[PDB]
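Structure first, then comments.
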Amino acid sequence: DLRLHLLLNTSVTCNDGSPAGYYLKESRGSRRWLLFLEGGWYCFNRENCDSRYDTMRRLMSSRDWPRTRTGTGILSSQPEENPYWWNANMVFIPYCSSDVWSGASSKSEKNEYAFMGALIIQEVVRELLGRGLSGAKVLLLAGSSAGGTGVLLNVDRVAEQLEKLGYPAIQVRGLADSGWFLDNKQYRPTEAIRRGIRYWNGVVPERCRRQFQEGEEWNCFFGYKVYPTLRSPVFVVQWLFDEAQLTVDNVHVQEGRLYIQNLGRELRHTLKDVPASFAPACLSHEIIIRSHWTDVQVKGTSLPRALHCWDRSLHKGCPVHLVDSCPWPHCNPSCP
Ligand SMILES: CC(=O)Nc1ccc(OCC(=O)O)cc1
Ligand SMILES: *[C@@H]1O[C@H](CO)[C@@H](O)[C@H](O)[C@H]1NC(C)=O
């Protein structure tokens, strides 16, 4: 169980102005820290955010959050469920900003909702420094789906924050799960991201802005465009046939088969120069906080093993780049 703490800086809020927070379980003898970003799509104008407020309020408000959550998958403390980092200090940061973790805008007389996802991450880091983070050796920023994209948008800023606060000895790394999307042609979203960025006052990593410049920052929400610009190590976990990708492609089998196969091949191609990556040929969504995340294997190697191999490589038979080459979903027998 991770215990809830609401942010002491009450100017950092969820969408409706209620305070944001984080769930924590410390591990007294460990210098490793895992900060996980929850997913759950986004909203991009008032009408669309109003609908989300009626039926997905826990992703917009803390007023109904429970006092504890159970850690599962990579957030488990049991070595059988989590061979990789079971002894780590565990943090679960709920998603209540609906901005793919990019926003820096307070609720005010001109704004019905607050979009502060980028500021929420920074404030969590600040408040953890007085709870043991100041003696850390590694901080792994992880996240799933919209939280996976949020890792890519925020990992370099966390490292920059700790450097300027005087902690250059903490190694910041990222783990992006199911947040690596393509801006491809539909079978029958870029505009939604572009409009949300303006609604949210969203921010993107600095080198990626300087390349694409004003009006085009929406490009930095796509992994294969922002990843080459990042300075911190980032491991990428991504199903070749991600369910959210097929949704934004209007896919829900006759020859026009070719579309799904072309999607698998293109996502394969974008990962060719990503040295640390795990990409099975499955139709599914998220993996790292699910209880049976140890079951999936790529070419004989499990995901917890690959993450351990990544750890050693940052210090034979322990690979870190694992991408399936079969071109149809569920061709890998270990798919969920
Ligand atoms: C261009 C675009 O639409 N990108 C995108 C898609 C889905 C997202 O979230 C899915 C989830 O959180 O399940 C977040 C961002
Ligand atoms: C509280 O958070 C806001 C937004 O990030 C920041 O401007 C302000 O300086 C913070 N206050 C304190 C006391 O940390």
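Note that chain A carries Swiss-Prot numbering, so the residues on display, from first to last, are 88-275, 287-350, 356-359, 361-419, 430-450.
Looking at the header, which is where the method is noted, we find X-ray crystallography, 1.9 Å.
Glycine is no exception: its Cβ is also placed from the backbone N, Cα and C atoms.
What Swiss-Prot lists as active site, charge relay system is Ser232 (among others), and the listing cites experimental evidence. In the structure as shown, the Cβ atom of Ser232 (mutagenesis position) sits within 10 Å of 23 other Cβ atoms.
Look at Swiss-Prot and you will find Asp340 (among others) tagged as active site, charge relay system. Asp340 (active site, charge relay system) carries a strand DSSP state (E or B).
Annotation source Swiss-Prot lists active site, charge relay system at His389 (among others), citing experimental evidence. Annotation for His389 (active site, charge relay system): same-chain Cβ neighbours under 8 Å, separated by at least 6 residues, are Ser232, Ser265, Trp337, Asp340, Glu341, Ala342.
For the mutagenesis result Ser232 to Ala, the note given in Swiss-Prot is Abolishes enzyme activity. Unable to mediate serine depalmitoleoylation of WNT proteins.
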